[PDB]
Amino acid sequence: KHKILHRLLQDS
Amino acid sequence: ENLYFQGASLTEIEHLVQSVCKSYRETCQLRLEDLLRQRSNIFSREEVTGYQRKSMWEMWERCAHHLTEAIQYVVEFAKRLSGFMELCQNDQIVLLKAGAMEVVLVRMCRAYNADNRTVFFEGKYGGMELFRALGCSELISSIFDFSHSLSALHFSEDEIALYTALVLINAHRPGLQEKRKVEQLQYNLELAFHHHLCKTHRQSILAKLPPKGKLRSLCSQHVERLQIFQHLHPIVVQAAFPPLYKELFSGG
Ligand SMILES: CCS(=O)(=O)c1ccc([C@@H](NC(=O)Cc2ccccc2)C(=O)Nc2ccc(C(O)(C(F)(F)F)C(F)(F)F)cc2)cc1
Ligand code: NA
């Protein structure tokens, strides 16, 4: 259930 | 939300060419000059044999890590692309899930030397025989053929920037909630790419670009071969494949 994209997208 | 979600003037399209080229330059991962200079650094017969002697699972893990590193640069490219961060999160994820690997496959032609059919991998150039331990010869040969065909176009860095922005912003991807917003952004990016080709007298490449079905076939083959490998070494995938790679290609 890995969800990394959300993290990369929100990391500013 | 963004100027490029509506009709853009010629001056706005000129600004877009510059913005896309800048976004690409800042996220290209490796410099073209660095890849070209390293063409003479080729794996020896001894080094090729060593890669061939690696286990199937250790070679899959190394390639999944290298692909994930390339994908991370594509996610940054997407974030820097005019309009992308103004799309909803559902759509940003739909576009990256469908398009990040396609962009890496296009970018890979920069690292492919058509003169001796080699690719830059782990510090030197090697032929498709370097990857024999993976047990997916058809997929590797298909990726090398694709890189060979793109190499024959002699793309400039600005052409790759504009072509990859379009590979990513595809309003036909299933699952987009704001399809009309993506359609307009895609239209403006198409105008930017075609404007650049017109200005540089390179419109002749348009009929030579690969059909969308070609990139789709490559991505489909990659997911199919990963499924075969995962059935053989399930714990290698669970324990040692990168989480981002599993999110994109094996449903998490
Ligand atoms: C894609 C962006 S760019 O053109 O800037 C760019 C090209 C090549 C690499 C290359 N850098 C490494 O190896 C990392 C490094 C370098 C030096 C020492 C140790 C480590 C790289 O990652 N190659 C590479 C080739 C081929 C593959 C396949 O997975 C595929 F399927 F894509 F072709 C493989 F199957 F052939 F393995 C997977 C990966 C990185 C970036
Ligand atoms: Na090339």
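Residue positions begin at 1 at the first shown residue.
Quick reminder: no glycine exception, Cβ is built from N, Cα and C everywhere.
Long-range Cβ proximity for B:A70 (mutagenesis position), meaning a same-chain Cβ under 8 A and a gap of 6 or more residues, is found for B:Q29, B:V104, B:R107, B:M108. The secondary structure of B:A70 (mutagenesis position), as reduced to three states from DSSP, is helical. Here Swiss-Prot notes a mutagenesis experiment, B:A70 to F (Swiss-Prot position 327), with the remark: Completely abolishes transcriptional activity.
The note that Swiss-Prot attaches to the published mutagenesis B:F121 to Q (Swiss-Prot position 378) is: Completely abolishes transcriptional activity. According to its DSSP assignment, B:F121 (mutagenesis position) is in a strand.
Contacts of B:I140 (mutagenesis position) defined by a Cβ separation under 8 A and a same-chain sequence distance of 6+ are given as B:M128, B:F131, B:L134, in order along the sequence. One entry in Swiss-Prot concerns the mutagenesis experiment B:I140 to N (Swiss-Prot position 397). Its note says: Nearly abolishes transcriptional activity.
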